Amino acid sequence: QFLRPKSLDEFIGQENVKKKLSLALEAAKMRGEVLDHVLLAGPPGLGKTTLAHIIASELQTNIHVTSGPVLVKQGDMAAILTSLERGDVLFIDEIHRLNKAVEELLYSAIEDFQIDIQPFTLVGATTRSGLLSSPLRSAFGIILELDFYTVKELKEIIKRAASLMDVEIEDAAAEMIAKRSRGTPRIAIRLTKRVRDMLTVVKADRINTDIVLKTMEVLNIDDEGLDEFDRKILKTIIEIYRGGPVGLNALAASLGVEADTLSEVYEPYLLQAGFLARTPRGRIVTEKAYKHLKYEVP
Ligand SMILES: Nc1ncnc2c1ncn2[C@@H]1O[C@H](COP(=O)(O)OP(=O)(O)O)[C@@H](O)[C@H]1O
């Protein structure tokens, strides 16, 4: 609970997003108006949930946490919409997973304010903004697209997490972890906790490169920050599908995982880092993937 930013001033990176949100947030506060609906979109672990809480906290209102999967019957959506107080934040994670039933009910709370509903701010979160229906998406006045963080930004988040956990760390070591965090704060912080564990067992005074390397070997994280499953995805494409192209459903079936967990959770970074590419016929691995995994380039 302690490593989560409580305000934008504590939120590292995402400069474009913070400037946009800050402008609208400060304005609404100064005018005492209800903030326009905000959509947060991007891969998991990038701080969407964190920003939702920061919004309510800055508006000095209450936040109601929920998700698309949870809201099954219109009754669920009703009970929540009626418990909202003026200016409250209704945070819906995985908002694109809302069934048409509760969806229509929620839309009616935007196009109007009764099913009476106290004026509130809808903050939705999704891994991909495009997953939302045309109608609902358009209802958002503010759309914030979160991209992966830079290595420098992640190193900053790491030093910050290390300090809060009462552990010293050398810059070179923080850099090494940042380079292996797959552009994600959540990943960087968890790696820092695991590296902290190594420091404890080896009885070191501070985290150095040696400690980080020992930890990465134990966690099976390579020099590109790829984990076991990341490599399984690339290896499966290379070996079973001859490098691709292979459709999403076929790859997911071969891997035994849901298509979403592949396209929304793991593929984003693999695409960004240049290990994978998407074509009309499906996914394909790149030469960088073959070389990194030590496979003879076909
Ligand atoms: N910009 C950031 N600076 C510091 N920590 C961050 C940042 N963004 C995310 N985190 C951290 O990472 C974890 C994951 O974030 P979260 O908001 O839950 O992700 P998402 O909702 O996108 O899955 C949180 O622990 C949080 O405190």
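All residue numbers given for chain A refer to Swiss-Prot; the residues shown span 17-131, 147-329 in order.
If you're wondering, the header gives X-ray crystallography, 1.9 Å.
Every residue gets a Cβ built from N, Cα and C, even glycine.
Cβ neighbours within 10 Å of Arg217 (mutagenesis position), excluding its own Cβ and spanning all shown chains: 18. Look at Swiss-Prot and you will find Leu19, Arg20, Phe27, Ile28, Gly61, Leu62, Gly63, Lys64, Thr65, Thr66, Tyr180, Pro216, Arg217 tagged as ADP binding site.
Cβ neighbours of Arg309 (DNA binding site) (same chain, under 8 Å, six or more residues apart in sequence): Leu302, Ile315. Among the features that Swiss-Prot reports, DNA binding site is placed at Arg309, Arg314, with the record citing sequence analysis.
Mutagenesis annotation in Swiss-Prot: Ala156 to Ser, described as 32% DNA-dependent ATPase activity, allows branch migration; the structure shown retains the original residue. Residue environment of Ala156 (mutagenesis position) contains 26 other Cβ atoms, counted within 10 Å of its Cβ in all protein chains. A strand conformation is recorded for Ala156 (mutagenesis position) in the three-state DSSP classification.
According to Swiss-Prot, the mutagenesis experiment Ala156 to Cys carries the annotation: 38% DNA-dependent ATPase activity.
Where Swiss-Prot documents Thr158 to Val as a mutagenesis experiment, the accompanying text is: 5% DNA-dependent ATPase activity. Around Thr158 (mutagenesis position), the same-chain residues at least 6 positions away in sequence with a Cβ under 8 Å from its Cβ are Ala57, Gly58, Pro59, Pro60, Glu295, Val296, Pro299.
Record note (Swiss-Prot), mutagenesis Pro216 to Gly: 11% DNA-dependent ATPase activity, allows branch migration. The unchanged residue is displayed. Counting only same-chain residues six or more apart in sequence, the Cβ atoms lying under 8 angstroms from the Cβ of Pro216 (mutagenesis position) belong to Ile28, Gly29, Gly61, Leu62, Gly63, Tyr180, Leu185, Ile188. DSSP classifies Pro216 (mutagenesis position) as helix under the three-state reduction.
Quoted from Swiss-Prot, the note on the mutagenesis of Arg217 to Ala is: 43% DNA-dependent ATPase activity, allows branch migration.
Under its mutagenesis annotations, Swiss-Prot gives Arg217 to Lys the following note: 5% DNA-dependent ATPase activity, no branch migration.
Sitting within 8 Å of the Cβ centre of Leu19, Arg20, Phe27, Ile28, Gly61, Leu62, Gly63, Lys64, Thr65, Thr66, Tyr180, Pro216, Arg217, and not among those site residues for ADP, are the Cβ atoms of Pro21, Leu67, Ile188. Of the listed binding-site residues, namely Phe27, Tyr180, the sparsest CB environment within 10 A is found at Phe27. Across the 15-residue gap left unmodelled in the deposited entry, the distance from the Cα of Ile131 to the Cα of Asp147 comes to 6 Å. In sequence order, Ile268, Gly275, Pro276, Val277, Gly278, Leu279, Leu282, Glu298, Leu307, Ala308 constitute the residues six or more apart from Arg314 (DNA binding site) in its chain with CB-CB distances below 8 Å. In this structure the alpha carbons, written CA, of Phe27 (ADP binding site) and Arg217 (mutagenesis position) are 13 Å apart.
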